[PDB]
Structures are given as C-alpha cells and as structure tokens.
Amino acid sequence: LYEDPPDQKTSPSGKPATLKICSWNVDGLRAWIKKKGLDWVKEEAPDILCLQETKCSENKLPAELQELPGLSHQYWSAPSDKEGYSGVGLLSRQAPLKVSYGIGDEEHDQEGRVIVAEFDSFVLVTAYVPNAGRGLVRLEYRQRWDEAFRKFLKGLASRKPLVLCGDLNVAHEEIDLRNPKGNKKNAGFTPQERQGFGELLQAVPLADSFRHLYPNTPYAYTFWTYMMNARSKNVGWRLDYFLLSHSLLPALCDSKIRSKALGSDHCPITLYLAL
Ligand SMILES: [Mg+2]
C-alpha cells in the first residue's frame, strides 16, 4: 500500500535542489557491505551520507570506505566501552567547518550516538537514539536522553539552522507504524517516546520534513523487523527522520524513503535541499 513518490528536485519557489543528504541505519557496517548496501550508495551519490549502527570504531574501518569517491571527509564515533554495537558515521563531499561528537553530556556520550558537522549556512546532526529495549528495560534512560538531546539541539539551533537526521527510534503518530494498538507498550511507540518526539518538534522547533510534505500519506515506513517476513508485508515503522529548522522549509525540495534499497532492517532516507 506504499510507493514513495518521484523525487521532487525543485523548491516551492522553483529553485533546483543542490544538496542531497542520505541517512541510513545500516545494522552493522560490515554486514551491510556483505548485504550490498554500498552499491546503493554509489547509485544515490549523496553529498553527505549519515550512517547509524555502524558497530565499528574509527580504529577498525573497512577499506572500501577509503575508495568511495565523493565522500572523502569521514567522521566516526563508537562507544567508549565495548565495540560491536551502536556507532555512527558522517561522510561528506565537502569538508565541514567543524566536527564535534556527542551532545555535551558525559552521561549520554558513551555509546557513539551523535556527530555534529557545521557547514556554511547550517549545522548537520546525525543521531542513533537509544532504543528503549526489549521489555522497555531502557525506557527510563531513554527519557533522560530525550530531555538532554532536546536541550542540546535547542542551543545548537539558536546559532545556526539545523538538519537533524537519523534513526530516532520513535514512530511519532499512529500513521507512522502499521500496528499502533499492538505496540503502544513496545519500544518505539510508548507514550513517553512519542511525547518526547512531539516536545522535540515544539521546543527546538523542528519540522518533520517527510510529514510536512506528505501529511496524510500512510504506510510509509523506514524499519521492518527482520523476522516474520515483515518487510515483504510492509509491517513497518517510520523511525528515520530528517528534522529541519523552519528556516530551511523554503529550501526543502523533497524527503524520500528509499523503500527498495536493501542491506538492513532499515531503509535509507534522502533529503533534497535547494541550498
Ligand atoms: Mg540493529
């Protein structure tokens, strides 16, 4: 019941898109390669690629990344304790003016979850938000994360327009997942997580780029459980977002969900800006 519409590559005022950002929870950089995730990146040819759940360090990266032309500025963050879990990457054609790691809070900065890249007219944040876990074992920690992240982004957005992208591990509203009723007590659709997302949009403020453009479009998901053939059945959740400072809405051309790109239990999302 879902086919992503064609790429809209001009802005509301007819200006051509010039900046293409792709974000993807890859479920392990090495498995993602074995599952032919990198071939797709080459076709998409984004100016900036944000990756979540790399499960990799800046110390143990695959060598294919070094030969990706068009994405030669590469920044990585992995947990401070063990390796093989979480982790994020940000790869850019253009060198950012400044790259920083984490959200300025030691409590929340030990799991390789956030990279901040400052560009000329905007700041890009990519995030892998803590999953509330099986049995919601981490829901209280996730609530702490949500507040600290919100406060961090509010301060960031006070100085420069913000693009936040990544796996935010929440389906905001019922339209954002195939089975809302059955998941209201499962990670990603608890009232606590949904309210945190709503407060994030209102507080910073940020706009949900996809839902701004497609306010009434159902069955549009970016994650499906590996099990039970969920992806072939489109039993999914929209967990991956581009959230934009409002001043970037005149530059917004499109916000895509790359449903057919394989390699992970998430699919990529792609943003087009006329910037
Ligand atoms: Mg995973």
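In order, the residues displayed for chain A correspond to 44-318 in Swiss-Prot numbering, which applies throughout.
When the header is checked for method, it gives X-ray crystallography, 1.6 Å.
Yeah, the Cβs are placed from backbone N, Cα and C, and that goes for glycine too.
Taken from Swiss-Prot as is:
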| type | residues | note |
| --- | --- | --- |
| ACT_SITE | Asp210 | active site, proton donor/acceptor |
| ACT_SITE | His309 | active site, proton acceptor |
| BINDING | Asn68, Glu96, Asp308 | Mg(2+) 1 binding site |
| BINDING | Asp210, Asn212, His309 | Mg(2+) 2 binding site |
| MUTAGEN | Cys65 to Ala | Abolishes the redox activity. Does not abolish the AP endodeoxyribonuclease and phosphodiesterase activities. Reduces protection from granzyme A-mediated cell death; when associated with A-31 and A-210 |
| MUTAGEN | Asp70 to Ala | Strongly reduces AP endodeoxyribonuclease activity |
| MUTAGEN | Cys93 to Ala | Abolishes partially the redox activity |
| MUTAGEN | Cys93 to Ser | Does not abolish NO-induced nitrosylation. Abolishes NO-induced nitrosylation and translocation from the nucleus to the cytoplasm; when associated with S-310 |
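Swiss-Prot feature annotations superimposed on the structure.
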residue : record                             : DSSP class
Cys65   : mutagenesis position               : strand
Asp70   : mutagenesis position               : coil
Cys93   : mutagenesis position               : strand
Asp210  : active site, proton donor/acceptor : strand
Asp308  : Mg(2+) 1 binding site              : coil
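Only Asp70, of the recorded positions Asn68, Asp70, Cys93, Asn212, place a Cβ under 6 Å from an atom of ligand 1. On the backbone, the CA of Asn212 (Mg(2+) 2 binding site) and the CA of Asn68 (Mg(2+) 1 binding site) stand 11 Å apart. On the backbone, the CA of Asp70 (mutagenesis position) and the CA of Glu96 (Mg(2+) 1 binding site) stand 5 Å apart. The distance from the Cα of the residue listed as 'active site, proton acceptor' to the Cα of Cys65 (mutagenesis position) comes to 13 Å.
In this structure the C-alpha atoms belonging to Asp210 (active site, proton donor/acceptor) and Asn68 (Mg(2+) 1 binding site) are separated by 6 Å.
For the recorded positions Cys93, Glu96, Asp308, a Cα-Cα cutoff of 10 angstroms around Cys65 (mutagenesis position) retains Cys93. Take the CB of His309 (active site, proton acceptor) and look out to 10 A: across all protein chains shown you find 24 other CB atoms.
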